[PDB]
Amino acid sequence: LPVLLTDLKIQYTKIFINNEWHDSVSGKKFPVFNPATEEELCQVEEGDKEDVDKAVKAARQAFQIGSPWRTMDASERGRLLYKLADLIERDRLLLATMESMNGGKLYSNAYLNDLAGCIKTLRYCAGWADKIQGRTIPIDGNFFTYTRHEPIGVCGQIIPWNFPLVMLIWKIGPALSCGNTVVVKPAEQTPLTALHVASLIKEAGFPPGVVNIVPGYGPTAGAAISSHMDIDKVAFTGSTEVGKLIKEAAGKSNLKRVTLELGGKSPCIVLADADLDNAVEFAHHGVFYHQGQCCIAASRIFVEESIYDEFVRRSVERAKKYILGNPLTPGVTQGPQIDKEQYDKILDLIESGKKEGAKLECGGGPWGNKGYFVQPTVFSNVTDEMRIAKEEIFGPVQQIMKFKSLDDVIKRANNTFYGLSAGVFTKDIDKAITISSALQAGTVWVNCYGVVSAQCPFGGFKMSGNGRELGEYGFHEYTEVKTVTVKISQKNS
Amino acid sequence: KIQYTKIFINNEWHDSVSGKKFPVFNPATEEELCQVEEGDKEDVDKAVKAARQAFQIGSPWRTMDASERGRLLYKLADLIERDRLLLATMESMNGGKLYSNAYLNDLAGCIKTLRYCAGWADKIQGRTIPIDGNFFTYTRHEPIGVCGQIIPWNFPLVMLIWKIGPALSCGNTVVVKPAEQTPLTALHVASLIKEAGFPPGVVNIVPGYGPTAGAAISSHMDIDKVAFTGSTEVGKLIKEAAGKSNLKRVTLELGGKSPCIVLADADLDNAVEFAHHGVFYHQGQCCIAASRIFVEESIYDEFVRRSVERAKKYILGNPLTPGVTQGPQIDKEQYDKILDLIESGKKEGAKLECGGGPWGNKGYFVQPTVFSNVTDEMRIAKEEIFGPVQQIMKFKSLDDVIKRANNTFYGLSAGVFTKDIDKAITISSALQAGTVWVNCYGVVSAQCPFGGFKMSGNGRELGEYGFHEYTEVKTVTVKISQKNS
Amino acid sequence: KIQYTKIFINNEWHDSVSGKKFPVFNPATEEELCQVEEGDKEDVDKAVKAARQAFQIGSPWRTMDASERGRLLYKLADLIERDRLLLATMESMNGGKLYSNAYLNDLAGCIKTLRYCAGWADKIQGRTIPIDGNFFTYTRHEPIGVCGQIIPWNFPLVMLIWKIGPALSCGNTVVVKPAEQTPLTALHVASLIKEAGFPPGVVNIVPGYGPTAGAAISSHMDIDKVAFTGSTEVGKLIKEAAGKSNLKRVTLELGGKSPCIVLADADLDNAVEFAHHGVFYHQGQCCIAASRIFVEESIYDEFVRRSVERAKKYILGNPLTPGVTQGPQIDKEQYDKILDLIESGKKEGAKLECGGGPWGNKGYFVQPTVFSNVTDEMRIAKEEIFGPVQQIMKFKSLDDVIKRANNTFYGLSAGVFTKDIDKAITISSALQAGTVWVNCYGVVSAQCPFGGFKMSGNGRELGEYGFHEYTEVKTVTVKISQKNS
Amino acid sequence: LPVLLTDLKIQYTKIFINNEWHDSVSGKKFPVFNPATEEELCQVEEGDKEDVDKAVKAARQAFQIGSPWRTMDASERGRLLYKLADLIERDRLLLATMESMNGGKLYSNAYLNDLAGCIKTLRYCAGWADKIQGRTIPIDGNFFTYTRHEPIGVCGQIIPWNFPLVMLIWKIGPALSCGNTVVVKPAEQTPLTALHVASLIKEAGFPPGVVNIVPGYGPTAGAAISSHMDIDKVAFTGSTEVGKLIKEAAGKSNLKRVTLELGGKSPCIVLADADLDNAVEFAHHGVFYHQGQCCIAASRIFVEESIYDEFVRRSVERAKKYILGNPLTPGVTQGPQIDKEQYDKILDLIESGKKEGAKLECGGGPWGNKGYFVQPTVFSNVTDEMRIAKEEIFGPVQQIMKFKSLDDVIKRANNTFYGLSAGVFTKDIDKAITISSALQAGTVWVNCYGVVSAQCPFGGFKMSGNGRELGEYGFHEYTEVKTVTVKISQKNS
């Protein structure tokens, strides 16, 4: 049961460099608002290329051969990450309340889900710390060859605003586990929890400069990170347009490694032989979790004809019960979106869906005078041609298309440039495996949705990202392989 | 013809130390083909001496390239494919295996296993450990040494390959002791091993009798590993001998009574066909025989009716004849034991449905016998038969039938038939079996590992699991000046 | 004080079925601390019943999350760190281990092993196989079941952790049988296990005597695995019992006579210090003792001269005293055997250099004895001593000394000292030892696996190698409609 | 012993699409010359964006779910690759003669080193075919999660000219092993062996469209491949500038995966306690193998103060004996370079080194009236500031710098933006491991050089490439991970 708490005091608003808090060299500060009330919470230091460089220099110094972080035992890095997780669990109340106040997130999920996944992921990576290993290779000839999975180096990391803490942890878990030093750039919407976790990183005992944080804007600080020459990798999570921009900036400068996590118009096929109650509930959760501001949101609910009507009749009823109010309230089940821009975008896309001809089965429009709230919306009889059926809405808008044959739905779901996720709802053994094989998605769920843990990898296929995270897969993308071959007197099998 | 009936050591053929020769009989007509030298303690000792000379540091084999070992294995597989017809006919005659089963399933499987183990030769790898302190630690996979391999008669060639291919791919020297019933295929494969280009002494064969030759291999001090694939009593006797001498590594693959759990949602045609095959494949002398074919009540009477019908179409005849789908058994002892088990099942009240007795005084052929209404205290459902005998038991609840299938000391394999994702996953995890099939049975391939959960097995095969069994892990730690991530 | 001296079953303390209690003696003064219940066949049976109830499908432990299992193990490690002082003092008193060795090396190593095995809980994974045909095949790592663990006295806590941490991380229920000499630490750790929050029946302890309790564990039908870490005779007696009952899995870690090969190019100071430590660490009762410390001729007389000098500075006294670098032995039998071995070495002509006899009638203390000019037929170089006895042998050629070091039935570990890359790699790859150190000795860590190459062990530990030992592999093949790459 | 060669007949000069030979839709044909004699060998069809597109269409069709290549067993793909290797071993004579005639490569190394490496790599990948495996993940909650390492899709591949056959095999080994369909674009200098191997691919029995080959130019066909939207990955090997261009073209469109293998300026540190004969011989081989046209060429030979003068004295002697004639002639040890462009570039860089002040101790000028021949050149007293000490020469020009302390040499070797390789020559156990750890290179050799086998991975750290090849590592690059999660009734440990 979450303790309500209902209070905060944001004493951390600076740039975290060299285990120290510095104002931006420019001196500017930008405001961070509260989505529920639109009131400024505080003024966070505004970093830019100069501050990004001042942070990358410290990171590079921390990564020098002979520095504590390099001569640190892998088990010691794991122990430091575990102590950070313990410190976060100690401050789970404050961090959850900050996430709900500043990210507009429901406090119940901010405490029970997001903070929980944060500690779980931090502990998973702390465990992996001293278990990533190389291989001794059976090379031909009298040679002894092995591989070192060394840290890549300086890894700039660009966090989104939808899951500030969870994504911060997803980034600085594998990176610090594998021995790298990072310069994180958090979203301007949600820069506060990252700074508190930065203070916690200092407290846990990480060497100075191992983790630095630069709050700012994407064009100024994110672009500086992605174009920096002294940065060895960039790991960006966000929109596909900024993903292409990050890839470009990396390719132009110092040919760094790039790891993009982009959006997706994920489908949710619901076959005739599906558990209608479970299918309906999980479709609702998939498309409406976190005000639809989830990269894996089920934005294309395919339903077979034989069960279409029922499904709609049961989806609307599920979307009509969705309480919507102040996040710090137990009865509230939907909160404000993030800020004005996404709120307006969701409203505009709702209007576009209405115009195109998609049956508005649930109320599409604002709720309340104060805050960026949108009514849970449902569209029926949607077709693949409509904008709402092709563009990532990132809002609480549910599309419901109808199909007849299975191969038709396979083609329709694979007929897109997004490949982040997909869902299949059936009781059969053949349909499940067939559709899971045929669906071009980096994570196919069967009879569930939104099921992510630190263990299994997460990523996209076509344009929904590059590489994977969350596991051995996620860790091998934060290491550079070095083959060391030694000429030896004689080799025996 | 059989031009190889001797002891294969140092790439050369030798007669037994005693000079004794035992006969090999074709069960289809019991006309002995040739006399094969009887391996005894002295023959085992000299074969092991040859192998240990071949494994010595600096020898051609130890200094050979793992890629070159795989290339040698691929050469051996291609030569075996060249003479596929001869080996197929010789296996079918010696063991009675149906010619279609001996050619399209046995030799193809041997080739696939050899070409898989050949592929794994230079890809098996050790690991570099991030140890604590200023040390550089790494581990390496080394061949263990001499591998005494005991290959009973149900699958002579396939088991010989399952035994050597992993061993010759991991870089071990094999002293294979075949079955007295079917020793000829191993000898011909040894001749093909010589043709392929293996260094002398890498592969040695010592045909004989298990009580004398196999026991000698299992007790030998210089045999690093013993790998037996056969009866559980013999596996118990090999394990106790292995511990007493050398604390040698032991890998025992024993047969088992394996359930096939059929549910109402299962496709009845596929379920019937696969339950038929999983028990009558290779005339029942299969370590994976589906001996406890459970069925749901709702289709119980509908299953047997169809199942029995299939048993009535199972043509019984000489293996080389076309249109025949079954052959004779391996010898007279198995014939007598099969008839004894059938009589015991009749006595204990197992309702016979079809067949149920011997046939064809010419040979060791047995009619496909289908029982019914079998229970869990009968000795035809708990005693391993190794014969074409089906036991169509019954159940009503899923947890109780799971406890039934797991109510046994035998866990080599299990089967499940269900059109429901939830049921399939629940049953496969629940059953205590090394291989749990779903909607199919006996789908064995070189990639998927093979072992047994209970007394039925020890260790794994056929994959990256079957290649860490033939190797030792040697850890090397070096004190370095200063370690960096 | 010792508030835990009973049998730990179902998270509760029980007295023995017979009611008998055996004594535990501190070797430093031989004043018995407390009486510990004697585990017998009935106590082993009830502990195994508790464990098998804890391992049942649907139980809290089986349905627990692997990540949650790791979290439980981390809680256990943190609690053990909370009471580090109590456990360190209790280990030092009960076993005589030096307090510095008991605190800064024993408890720290226990914590590191627990926090490594905790990390491996949810990262061990099975694999999806590209099988042939229209089938989907995958494999999974299932805990094997009940793990009867026999933990002799040289490293009670470190070995108990090396035994359970892997088991509780792979999801197995442990019935640990400690050493009669040092059973108290296991009981206190079981109390801390209760405090941590393990489900009842996951961990059970049955202190007693090996001939009665350990044999009962090794012969029990429901014990899936037996893991013994001690003398080779007992290892052989456990292996033969293991095969006879249940065909249970056997993991034996036995001590060995391990060489330390010192060459002229080696740094003489480091070589002397590490040869000293590798044999006199923990007063010689170390399974890895560097018992065959070879030396090159060019520095031979220069090595002993310095080596002996170090032995003369080795302070001998009560473990809890500061400035002491050695403690007493484990009991009177080891004392008598150490003196017998010293007398035999003197009789056979091993040139004594320093010490060479008992000391301190108060306790079981022994002077550090350094022999010299030892050879390969003497019984102080081929018989495992488990005492502070060094055997400074000699060699001239590299191949012959390699054959010497490999001239033995014991291969647990080996050592090499050389400032030459080529020599280091050549010797490391040449030796038939499962852990070859270079320029160092006894650098053991939870990451690097540990095992024996010969009769000095079987299986591996401490790493992914030591976590596939506590698990089975279950293949699961599903017939699918159409497979695509 | 190379089997003596016979006169050639180049009967394969077209575009290989759908297991068929088609002229370029434009109809143009470009000439391929013989570097030793500058005579045109034949006119190879000139592909462009249109031919690349009509090849990618066939590749995509071959990759469709339900096509033979998709329903092919992994063991069957390995069997087909093994049959291709058998065919190449059968035609080893012709292929080696073609490689030597068209690539200017010595026939002895073309037959013993290059063709042997090709068959070994093809057989290694054919072995891996059905052994690349996913993982069943221990996900939290009652879920059954596993992973499929599916083929990425269409993989455009751009081969260089220095190792035509070896690089063609390095590309189409892991790709076809993991189940992908490829559109290879070979260098215009060396397009002939690729086309013969294409005919061999057809003969072995690969399904139509699985492998297609488009001979053309980098700006026209290579850029088309790297900018195609229907292509899922691009794997380019060549210069760093074109690597940046490939990364850009991938980032601008399709957000495809990119694998670059670029050049390097690799150091070869020779310490005082080194086996001077072996060190000198291997330095010569490293810098002069394949007329210096090796990506891993030892272009910076660091020598310690104590053994410098002697090292120069014997390096000059070793380089003075390097017989230099027509490749097909036995006893020749150096041949023509590739074509006029690289010949002129090497001459210009030699002149720049002369002007800067590096002492020319051997060679340093053209050779022969016919053919692109350069005398083995040796520079001494080089400094890190000179152009020859910073720019990849790619010719038979040897640089020899002097150092005193090991720290100095570590920094100097790590003072470049290239990270492809490095070499260390010492007898000690501490120096070897220390320098191998400290040197920022994707392949450190100790007391040897140029030691590459199919097993161990190959790649570069900073700007010498992205990712790795040649082993399980190469395979991870060529597969997309798909996590399939199924909600189950109950899960047990």
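What you see of chain D is 9-501, where the numbers are those given in Swiss-Prot.
The backbone N, Cα and C atoms fix where each Cβ goes, and this holds for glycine too.
Quick look at what Swiss-Prot annotates:
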type	residues	note
BINDING	D:167-170, D:193-196, D:226-227, D:246-247, D:269-271, D:349-353, D:400-402	NAD(+) binding site
ACT_SITE	D:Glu269	active site, proton acceptor
MUTAGEN	D:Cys302 to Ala or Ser	Does not prevent inhibition by duocarmycin analogs
ACT_SITE	D:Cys303	active site, nucleophile
MUTAGEN	D:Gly458 to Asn	No significant effect on aldehyde dehydrogenase activity. Prevents the inhibition by ALDH1A1-specific inhibitors
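Features recorded in Swiss-Prot, as mapped to the structure shown.
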{"residue": "D:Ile167", "record": "NAD(+) binding site", "Cβ contacts under 8 Å, 6 or more apart": "D:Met175, D:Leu176, D:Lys179, D:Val192, D:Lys193, D:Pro194, D:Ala195, D:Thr198, D:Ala202, D:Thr245"}
{"residue": "D:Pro227", "record": "NAD(+) binding site", "Cβ contacts under 8 Å, 6 or more apart": "none"}
{"residue": "D:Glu269", "record": "NAD(+) binding site", "Cβ contacts under 8 Å, 6 or more apart": "D:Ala243, D:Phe244, D:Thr245, D:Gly246, D:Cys303, D:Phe466, D:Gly467, D:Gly468, D:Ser472, D:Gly473, D:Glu477"}
{"residue": "D:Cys302", "record": "mutagenesis position", "Cβ contacts under 8 Å, 6 or more apart": "D:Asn170, D:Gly458"}
{"residue": "D:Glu349", "record": "NAD(+) binding site", "Cβ contacts under 8 Å, 6 or more apart": "none"}
{"residue": "D:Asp352", "record": "NAD(+) binding site", "Cβ contacts under 8 Å, 6 or more apart": "none"}
{"residue": "D:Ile401", "record": "NAD(+) binding site", "Cβ contacts under 8 Å, 6 or more apart": "D:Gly300, D:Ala305, D:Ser307, D:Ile354, D:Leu357"}
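DSSP assigns D:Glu269 (NAD(+) binding site) to a strand. DSSP assigns D:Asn170 (NAD(+) binding site) to coil in the three-state reduction, outside any helix or strand. All protein chains included, D:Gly458 (mutagenesis position) registers 19 other Cβ atoms within 10 Å of its own Cβ.
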